[PDB]
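Here is the structure we will look at, set down as structure tokens.
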Amino acid sequence: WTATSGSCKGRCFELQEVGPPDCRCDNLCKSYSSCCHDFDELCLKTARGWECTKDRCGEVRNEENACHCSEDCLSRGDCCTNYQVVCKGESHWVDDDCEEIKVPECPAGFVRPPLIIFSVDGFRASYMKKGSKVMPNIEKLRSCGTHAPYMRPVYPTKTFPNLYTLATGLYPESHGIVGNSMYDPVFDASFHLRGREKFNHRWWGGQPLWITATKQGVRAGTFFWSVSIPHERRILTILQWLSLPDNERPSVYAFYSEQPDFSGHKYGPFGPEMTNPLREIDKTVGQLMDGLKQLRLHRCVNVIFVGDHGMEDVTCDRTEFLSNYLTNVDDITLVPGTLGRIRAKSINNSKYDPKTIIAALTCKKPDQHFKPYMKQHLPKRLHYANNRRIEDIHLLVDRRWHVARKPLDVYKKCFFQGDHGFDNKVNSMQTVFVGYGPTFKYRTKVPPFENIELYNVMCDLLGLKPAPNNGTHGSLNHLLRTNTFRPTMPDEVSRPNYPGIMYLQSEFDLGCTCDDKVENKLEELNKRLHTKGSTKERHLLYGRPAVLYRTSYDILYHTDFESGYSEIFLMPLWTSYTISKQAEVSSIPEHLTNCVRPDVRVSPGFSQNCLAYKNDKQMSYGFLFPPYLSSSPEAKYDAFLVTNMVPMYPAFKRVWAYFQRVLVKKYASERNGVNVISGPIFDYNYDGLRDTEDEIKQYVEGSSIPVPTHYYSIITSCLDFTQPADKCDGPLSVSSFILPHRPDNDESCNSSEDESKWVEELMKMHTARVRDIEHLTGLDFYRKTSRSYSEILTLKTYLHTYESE
Ligand SMILES: *[C@@H]1O[C@H](CO)[C@@H](O[C@@H]2O[C@H](CO)[C@@H](O[C@@H]3O[C@H](CO[C@H]4O[C@H](CO)[C@@H](O)[C@H](O[C@H]5O[C@H](CO)[C@@H](O)[C@H](O)[C@@H]5O[C@H]5O[C@H](CO)[C@@H](O)[C@H](O)[C@@H]5O)[C@@H]4O)[C@@H](O)[C@H](O[C@H]4O[C@H](CO)[C@@H](O)[C@H](O)[C@@H]4O[C@H]4O[C@H](CO)[C@@H](O)[C@H](O)[C@@H]4O)[C@@H]3O)[C@H](O)[C@H]2NC(C)=O)[C@H](O)[C@H]1NC(C)=O
Ligand SMILES: COc1ncccc1-c1cc(Cl)c(C)cc1OCc1n[nH]c(=O)n1C
Ligand SMILES: [Ca+2]
Ligand SMILES: [Cl-]
Ligand code: NA
Ligand code: NA
Ligand SMILES: [Zn+2]
């Protein structure tokens, strides 16, 4: 109950929310049924519209009007935004030349440039070029300021997950808003876009920007606008707050538009009907910039123009139905549309079986337009698993499609022509970023980046210390003219051992054999130097990775490769090798087919053993440095060391062998040499972070050899591919992957074919950032380069997407 008969006189859009059952005059009151009786009359004035006209200039103040053209309006801070244009012969901001903003030019009393976040729903990245003729204000921001060709959203590419990621710097699995709809079984409560539970604070984790600012003594305006407040009134309210006294005035503000998303759903991303919502958004931008210019703030405020996600063509006839696959459709609940999430209709049914649901959905029709996953098997780049609100069973839906439970669900709800929510690497889901102001660079283009990075930068723009988040702070320093954050490299926690020859062959009883006793001063001194690190400058181009946790490991040098060997996990944590453009692929010789050789630098007690693999009928093994790429018949023996072996399901070895035998050489030819770092990942609790030894759920049968959940590779070369990877003077180029270590290839519907028709497709799906691998391994790469650390941070956040242009 709200005693809604107090008054909003003098309180309109008050910044603090007052205590119930007293009535509220803040923006949110509309959303909560809680506004005072006179809110509309006082706070949502509309008389005479939003623009000054020649006849209103100098008019007698009339407090009924939406905005004012009276002589006193500037000092009252409540002029219509085109006041100076219509009445004082001023130009619109969009008609002025741009001029570099080298320093903030702010009114007396401003302690820091304010930040205004102008957020637009469904603003697909290509609108910037395609709609440029109808968006002159936006185009001036973009061309004069700092812009990316696009910004990558988070998955699922829906409004609530993305805006709350913008606010917090966190992945949806960590902030808790994992979809536009949700069930939380600890709460036993549901979350819906329309409705009231969504306002309960227990949905919303992390620490959003407005809370970060408030805790650190910086005041914040409204971020969440009640839907029925018109855009013009949102703009005027921001401008009025900017005229408050210094002690009362917020330093951070947000505007939000539900367009162009609302129209895109109805008409498709490029429907002829889309031109008008883009003109209208541009007009709102012009209103803000004219308002800033009147307040003399237009060379003082930093403005961020940002989208939450794009928009794809999607119609009702592109709907797959679970009822075409499942006979038990009534025992399940599906969250439908551009992704699928499945759980049991009833937790009292112990015959509900996730395993047979998945199998019933897997490669069942020849052009099937979605793919089922246990959430832990989703591409690690999605970071979409470590939350009780994400259902164990997930469906990744093809772009342009929907999934629904039953046909009745689609027609008892064709209306829509657009939708979004798909995989965040899809081109149509990409959105926009422009930064304009004294703290941003002038006429500068930056490479695409992920929206999880913006929270750090907004904190930098406001002099705030960010709460812990998933951005990599410093990776966006190149956007900024000043206020950069000067990150330092994390310190190494464990230093390596450098073991020499310490064991005789007969001390090993690992059940391994190798046909290797096949018998010189020229090349006995030569191979001693190789074991000592003579070729390490070739194979370890960017320094050794730092180990950032406490552990016991050895560095092992070889002619063709260097590794960091873990005495705890009995395998390398990383293996580094460089393949030049000229390098040759050879085969594994016959007499060496099943060869595994004890490593006399490493004790039997810290080694894997072959018997375990023999005994384990499901588990085979592979090698981190591929024998196929050995530099000489004699160097090839190093590749069969027991210290280069890792456990691999036979199904996975099909993938790995193809990568090693074909793809590495292909990349080396195309990129002019590559450096490769490969290794295992253990993420049994699917949190995106390295497992400790006591978290491992699977071992090679009868042994202490832990089984990786994934295998990674980081492939680095020169960005200027006229220089070979091992002799690169300038910026680097990288691509990486984190391949799931699975006992079948059910994920790949064409796997019964030759690896050349499916393997590279699978690796592309599992593309990764170097940063994703760092989290999963506790390693820190690129420690010794000639590049600035900010540049290296940007390189480590790069994702190679395999989308076209
Ligand atoms: C992306 O960035 C984020 C932020 O940096 C990273 O997430 C952090 O990960 C840390 C490690 O996993 C984690 O640290 C833990 O904190 C626990 C205290 O947690 C509360 O307080 C924080 C801080 O204010 C708060 O943010 C948390 O909020 C979570 O919980 C509620 C749900 O109830 C949500 O509203 C909210 O959205 C958020 O949920 C998310 O995180 C939790 C994990 O905390 C997940 O379970 C959810 O699915 C969701 O994603 C909390 O309210 C603390 O309890 C932990 O301590 C244990 O582990 C330490 C190791 O130091 C051990 O020594 C201790 O003994 C302790 O173990 C004891 O408890 C165990 C579990 O009950 C028990 O098994 C043992 O036997 C012991 O008795 C731990 O330090 C931190 O909370 C999150 N922060 C956030 C915001 O998510 C994330 O890792 C990054 N991702 C990537 C890929 O890099
Ligand atoms: C789902 O976003 C939110 N949820 C809860 C708190 C705040 C935000 C939020 C956060 C940011 Cl960073 C921005 C830039 C806009 C936001 O909300 C805008 C909004 N107003 N009205 C409406 O419907 N939306 C989505
Ligand atoms: Ca883990
Ligand atoms: Cl959703
Ligand atoms: Na075996
Ligand atoms: Na298959
Ligand atoms: Zn939408």
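Note that chain A carries Swiss-Prot numbering, so the residues on display, from first to last, are 51-463, 468-573, 576-591, 617-886.
Keep in mind that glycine also has a Cβ here, set from the backbone N, Cα and C atoms.
Listed features, source Swiss-Prot:
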- 98-142: domain 'SMB 2' (DOMAIN)
- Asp171 to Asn: Abolishes lysophospholipase D activity (MUTAGEN)
- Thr209 to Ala: Abolishes lysophospholipase D activity (MUTAGEN)
- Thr209 to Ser: 15% of wild-type lysophospholipase D activity (MUTAGEN)
- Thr209, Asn230, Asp311, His474: 1-(9Z-octadecenoyl)-sn-glycero-3-phosphate binding site (BINDING)
- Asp311 to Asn: Abolishes lysophospholipase D activity (MUTAGEN)
- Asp311, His315, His474: Zn(2+) 2 binding site (BINDING)
- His315 to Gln: 20% of wild-type lysophospholipase D activity (MUTAGEN)
- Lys430 to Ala: Impaired secretion. No effect on lysophospholipase activity (MUTAGEN)
- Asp764, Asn766, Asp768, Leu770, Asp772: Ca(2+) binding site (BINDING)
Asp171 (mutagenesis position) - helix vs strand vs coil (DSSP): strand
Candidates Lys430, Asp764, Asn766, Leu770 (recorded positions) - the one closest to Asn230 (1-(9Z-octadecenoyl)-sn-glycero-3-phosphate binding site) by CA: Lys430
For the Zn(2+) 2 site built from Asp311, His315, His474, further residues of that chain with CB within 8 A of the site's CB center: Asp171, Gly172, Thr209, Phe312, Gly314, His359, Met361, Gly472, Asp473
From recorded positions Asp171, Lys430, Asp764, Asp772, the one whose Cα lies nearest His474 (1-(9Z-octadecenoyl)-sn-glycero-3-phosphate binding site): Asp171
Gap-flanking C-alpha distance, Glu573-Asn576 [2 residues absent from model], angstrom: 10
Where the C-beta lies under 6 angstroms from ligand 7, the matching recorded positions among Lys430, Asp764, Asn766, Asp768, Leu770, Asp772: none
Closest of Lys430, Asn766, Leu770 to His315 (mutagenesis position), Cα positions, recorded positions only: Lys430
CB-centroid shell, 8 A cutoff, Ca(2+) site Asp764, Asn766, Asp768, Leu770, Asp772, site residues removed: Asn436, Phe763, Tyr765, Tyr767, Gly769, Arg771, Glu776, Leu857
Cα within 10 Å of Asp171 (mutagenesis position) - qualifying recorded positions among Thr209, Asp311, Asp772: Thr209, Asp311
Residues of the domain 'SMB 2' (98-142) by DSSP state, where helix covers H, G and I: 13 helix, 3 strand, 29 coil
Other same-chain residues whose Cβ falls within 8 Å of the Cβ centroid of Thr209, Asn230, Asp311, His474, the recorded 1-(9Z-octadecenoyl)-sn-glycero-3-phosphate site, in sequence order: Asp171, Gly172, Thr207, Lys208, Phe210, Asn212, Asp358, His359, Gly475
Entry from the recorded positions list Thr209, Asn230 having the most other CB atoms no farther than 10 A: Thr209
Alpha-carbon spacing, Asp311 (mutagenesis position) to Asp772 (Ca(2+) binding site), which is rounded to whole Å: 41
Separation of alpha carbons, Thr209 (mutagenesis position) and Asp772 (Ca(2+) binding site) (Å): 32
Site extent for 1-(9Z-octadecenoyl)-sn-glycero-3-phosphate (largest Cα pair distance over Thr209, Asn230, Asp311, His474, Å): 14
C-alpha spacing of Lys430 (mutagenesis position) relative to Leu770 (Ca(2+) binding site), in angstrom: 11
Residue with minimal Cβ packing [other Cβ atoms within 10 Å] among the recorded positions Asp171, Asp764, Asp768, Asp772: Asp768
Recorded positions near ligand 3 among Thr209, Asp764, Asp768 (Cβ under 6 Å): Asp764, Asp768
